[PDB]
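Visitor: One structure coming up, written as structure tokens, with questions to follow.
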There are 4 protein chains.
Amino acid sequence: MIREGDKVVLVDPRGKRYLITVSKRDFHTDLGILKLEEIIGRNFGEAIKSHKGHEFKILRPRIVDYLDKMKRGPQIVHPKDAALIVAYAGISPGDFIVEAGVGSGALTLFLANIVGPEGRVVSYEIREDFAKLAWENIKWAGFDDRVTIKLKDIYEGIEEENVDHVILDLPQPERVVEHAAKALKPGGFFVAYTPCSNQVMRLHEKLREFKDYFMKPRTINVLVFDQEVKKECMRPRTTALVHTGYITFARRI
Amino acid sequence: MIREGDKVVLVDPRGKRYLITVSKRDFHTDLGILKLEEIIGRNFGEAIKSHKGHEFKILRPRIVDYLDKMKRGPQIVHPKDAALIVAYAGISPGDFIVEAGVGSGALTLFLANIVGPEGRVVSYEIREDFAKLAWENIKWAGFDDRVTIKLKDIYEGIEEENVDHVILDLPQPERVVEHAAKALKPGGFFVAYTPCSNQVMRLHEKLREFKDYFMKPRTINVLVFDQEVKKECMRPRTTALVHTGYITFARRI
Amino acid sequence: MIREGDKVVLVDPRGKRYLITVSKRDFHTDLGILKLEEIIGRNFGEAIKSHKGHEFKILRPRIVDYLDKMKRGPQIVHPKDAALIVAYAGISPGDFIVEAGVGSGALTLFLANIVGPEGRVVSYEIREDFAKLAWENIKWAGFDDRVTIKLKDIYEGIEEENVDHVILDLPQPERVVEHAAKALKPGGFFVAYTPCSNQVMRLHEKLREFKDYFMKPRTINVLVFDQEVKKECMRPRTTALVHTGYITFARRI
Amino acid sequence: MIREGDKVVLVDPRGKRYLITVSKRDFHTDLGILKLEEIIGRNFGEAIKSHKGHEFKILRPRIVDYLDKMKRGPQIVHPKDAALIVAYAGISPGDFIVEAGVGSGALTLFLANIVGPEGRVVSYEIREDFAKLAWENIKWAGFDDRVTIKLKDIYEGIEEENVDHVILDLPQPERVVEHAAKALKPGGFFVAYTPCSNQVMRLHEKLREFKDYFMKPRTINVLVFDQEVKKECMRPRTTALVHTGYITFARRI
Ligand SMILES: Nc1ncnc2c1ncn2[C@@H]1O[C@H](CSCC[C@H](N)C(=O)O)[C@@H](O)[C@H]1O
Ligand SMILES: Nc1ncnc2c1ncn2[C@@H]1O[C@H](CSCC[C@H](N)C(=O)O)[C@@H](O)[C@H]1O
Ligand SMILES: Nc1ncnc2c1ncn2[C@@H]1O[C@H](CSCC[C@H](N)C(=O)O)[C@@H](O)[C@H]1O
Ligand SMILES: Nc1ncnc2c1ncn2[C@@H]1O[C@H](CSCC[C@H](N)C(=O)O)[C@@H](O)[C@H]1O
């Protein structure tokens, strides 16, 4: 039951993915021209061929596909870091999240998927060009129902009340700690992602000032090694992404 | 609206958590005796005092509290590893998951929380004492509605059809690859956690045999460093958990 | 040609080492009493037996044995860190090194071994109990000929001239930068080991002030993983020493 | 007393090094032409200028400069790995080392520097073009006195006797274990560098066969992180070299 306007992932013989809207149009590939209207009426698992006879397999888009093919700026939160945010703050279906700044919306997409259609994410942003980019990513991924972008400076305050988590990727998360203490419910998490150890120190100094409002904070950083596994040789990949940012957690009350 | 039989987390002045069922009983602490009936009628955020005048703050249990206080055996999947499984396989609210072996239920609790009340997890297990331990953990955490434990050897087959993910923490995941190829929907993930590099090699040799059923597999391992952040000194903690297991992902067709 | 008063390493059937001075005495072990005079006249490679028949093999002490069996306080420079100091600063036979503070002498032993009998290490120290501990370790290891300990505060100056390397494990290495610029020959290294990232920042600010005296500084930290290699399972050891200190290098002129 | 035919390091205003032989020639640079005869008669620490007025400072070449500027092939042992070899096997001035294969001579240069003018390194090699490349590097660095290259296959045997260390960067170090057991003195080290975990497993199986000849083997791998230290931000460098090879040590008797 694939209809016109539906999104679909096409998979190459090389295993390359193309995330595509189904329409009566020509799609130009590396490996020939695809007649997209052929997809209509077909099912996931089936395939289409280019004019050169190369086969493209049809998959339902998953969160991994939207995240991988998203339009982005240079600074995003990596899936490995979003993964640890979700895990250590216990982010759950139905949660209400305040986040800032929205950026390209990578973290936002990840979180919106996790809280599900009855959860909510409100993301503050001060750059209208990034707000627009993120909004387009979020509509494209199908999460406009649960995510709202505000063009507003979160250092001036958080309008929301009884929130589950306040999640920051901002230059100065210490300017949000007081607002978060008021906005968060008992047991909710304050979480901040910060590239520099200078940021971590300034954040911790603020959290110490607010020690009657939070449990003991914890700061981590995560590294993921890829393994090269061939018939005659397993070893880690030679180079890795070794640093993106520190992640600090503080539980309210 | 805290009623009798409700679960509650009590937080120490030291920040220690006690995950408790509310009844009219006496609770014995490090810091004196608590009269749990006093919790009844109270609200989250409020507090109770021990007979020695020590204050215990009252929180709603979150997934982090269940995971942290769970009854466990010596071999569990760590939250950092569960986090990366969820992230790289795109595990989402409503998903249908086959898992084995259930173990103590740690990975199962984590996944059950992510898939939500309309998702499902079916966990196979061959040791009835672990099946019982996991079942008691899952009922305690409130997930009996969405998780089912089967006392059955998954090497003999997977009954389920059109599953989103098959997720393994088993000595021999290569003996499940064919069953998973049949059970998984197009685009679903096979994921296996394995402590030893020998397991990774055997698994990859099997996935190569089934290269027509899966995209190119990926194997990772994740390390999380804790930071020590004091007024005058920030540095990583001296010692870390540096290895638990490798994680392999292969996407179906 | 093993004589009385020689030092010798005795190796257990379990592979445990005992670094011992050969005299006509009784040595009490886990595995029985050893008659040490029986070593006299023997050669390296041969063995002695305890009164319970357990065999102790006789080796010549190497630097690894002195380092491993040295009397120490709680804060030393680890061999892995000393290794990188030697490597990245190009520490060589015949070099003249100024070091501070001596501590237990661990770094000093390592460096003294590398510069050889014609190199020299001068180590400054302000605590006389540590100066004595280090001196006893250095005499025991046979390096009194090339190492001198000074009971003097290196923040007040370095007397030495045309030195190859100034090597610091001190709370405030920035108070030594100016003295080191004067003491070092052209192309010599300033090197500083520091546990905290706050120390690294203060040091780098000082080195920026002295940017006309040094090349661009480099700061590293080193992690060594142990592998567990059994017949049926290879994997990294579960836990590791993941942080000791950062190491900063700056080459003079 | 810089005379003609001497080697010198020239340092750029940008901090770039040029390792050069002093002759009456013209040296063409990025920053103008250098009249190299001007160096004659001068001292280390002084400078030459290009015709364009840019200053090049004069340093004595150190092992770090030879290692950094060496002509190499694609596969060398990294200084961090050579560092741990030296450290954990206790490689010392005066040692006699057998090494294979010589490669580009990077490990050989490192080791030759450590053993000093009275130590010896004998390196076996089976490819004549690499033997020649290494020989040219070793003569250039000034170590022809202490290093000998043999065009010979070390799997056929080690001619040398009472050696301190046998040091391997070979596809199959297990084919050398028996020869090393015979060649090594009591307490000498067998050391092997291997990129793949499969090599580590085959090597350990051979060392278990020879367990009456060696103490318990140890396998490590080393990672060095670079830190970025700017006035307003300290953080690890984003990317790192995360794997080169494992290093296995076994002490003879
Ligand atoms: N005070 C503030 N309030 C709201 N947004 C802010 C802010 N200060 C900075 N920002 C925004 O925060 C963003 C940091 S980049 C955030 C990237 C995002 N986490 C992603 O994964 O795609 C920038 O877009 C910046 O404009
Ligand atoms: N073939 C098989 N089918 C089902 N369970 C199996 C199995 N082989 C081993 N097991 C079970 O797999 C488990 C591995 S320990 C699993 C721990 C779990 N992931 C947690 O986080 O708590 C054991 O309980 C073992 O009994
Ligand atoms: N200004 C100063 N001058 C000389 N020594 C100093 C000093 N400030 C601190 N110290 C000494 O520096 C030492 C730091 S611990 C050094 C450990 C040593 N690197 C080892 O490996 O064993 C202490 O012994 C302290 O007493
Ligand atoms: N059996 C054998 N005997 C001697 N050399 C061998 C050998 N098998 C392989 N080799 C050589 O071993 C080398 C591996 S590359 C060694 C690189 C070297 N450690 C460096 O740092 O520069 C190659 O030059 C190869 O020709």
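Keep in mind that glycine also has a Cβ here, set from the backbone N, Cα and C atoms.
What Swiss-Prot records for B:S104, B:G105, B:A106, B:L107, B:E125, B:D153, B:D169 is S-adenosyl-L-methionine binding site. Looking at Swiss-Prot, you'll find the mutagenesis B:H78 to Y noted as follows: Decreases efficiency of the dimethylation reaction. While the structure shown retains the original residue, Swiss-Prot records the mutagenesis experiment B:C196 to S with this note: Decreases stability of TrmI at extreme temperatures; when associated with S-233. Annotation of the mutagenesis experiment B:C233 to S in Swiss-Prot: Decreases stability of TrmI at extreme temperatures; when associated with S-196.
Have a look at these and tell me how they're positioned relative to everything else.
Guide: Of all Cβ atoms in the protein chains displayed, 26 besides its own lie within 10 Å of the Cβ of B:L107 (S-adenosyl-L-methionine binding site).
Long-range Cβ contacts of B:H78 (mutagenesis position) within its own chain (separation 6+, distance under 8 Å): B:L241, B:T244.
Other Cβ atoms within 10 Å of the Cβ of B:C196 (mutagenesis position), summed over all protein chains shown, number 18.
Cβ environment of B:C233 (mutagenesis position): no same-chain residue six or more positions apart lies under 8 Å away.
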Visitor: Name, in order along the sequence, the recorded positions among B:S104, B:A106, B:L107, B:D153, B:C196, B:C233 with a Cβ closer than 8 Å to any chain C Cβ.
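Guide: Filtering B:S104, B:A106, B:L107, B:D153, B:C196, B:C233 for a Cβ under 8 Å from chain C leaves B:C196, B:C233.
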Visitor: I'm trying to understand the geometry here, so how far is the Cα atom of B:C196 (mutagenesis position) from the Cα atom of B:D169 (S-adenosyl-L-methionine binding site), in Å to the nearest whole number?
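Guide: So the Cα of B:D169 (S-adenosyl-L-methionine binding site) lies 12 Å away from that of B:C196 (mutagenesis position).
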Visitor: List the same-chain residues at least 6 positions away in sequence whose Cβ sits under 8 Å from the Cβ of B:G105 (S-adenosyl-L-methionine binding site), in sequence order, or say none.
Guide: B:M70, B:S123, B:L133, B:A134, B:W135, B:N137, B:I138
Visitor: Suppose we draw a 10 Å sphere around the Cβ of B:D153 (S-adenosyl-L-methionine binding site). How many other Cβ atoms does it contain, all chains included?
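Guide: Taking every protein chain into account, the count is 13.
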Visitor: Around B:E125 (S-adenosyl-L-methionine binding site), how many other CB atoms lie within 10 A of its CB?
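Guide: Step by step: centre on the Cβ of B:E125 (S-adenosyl-L-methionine binding site), count other Cβ atoms within 10 Å, giving 25.
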Visitor: Rounded to a whole number, what is the top Cα to Cα distance in Å among the residues the record ties to S-adenosyl-L-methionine, namely B:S104, B:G105, B:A106, B:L107, B:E125, B:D153, B:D169?
Guide: 19
Visitor: Excluding near sequence neighbours, so keeping only residues 6 or more apart in the same chain, what lies with its CB under 8 A of B:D169 (S-adenosyl-L-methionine binding site)?
Guide: B:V77, B:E99, B:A100, B:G101, B:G103, B:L107, B:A192, B:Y193, B:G245
Visitor: Helix, strand or coil: which one is B:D169 (S-adenosyl-L-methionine binding site) in, per DSSP?
Guide: coil
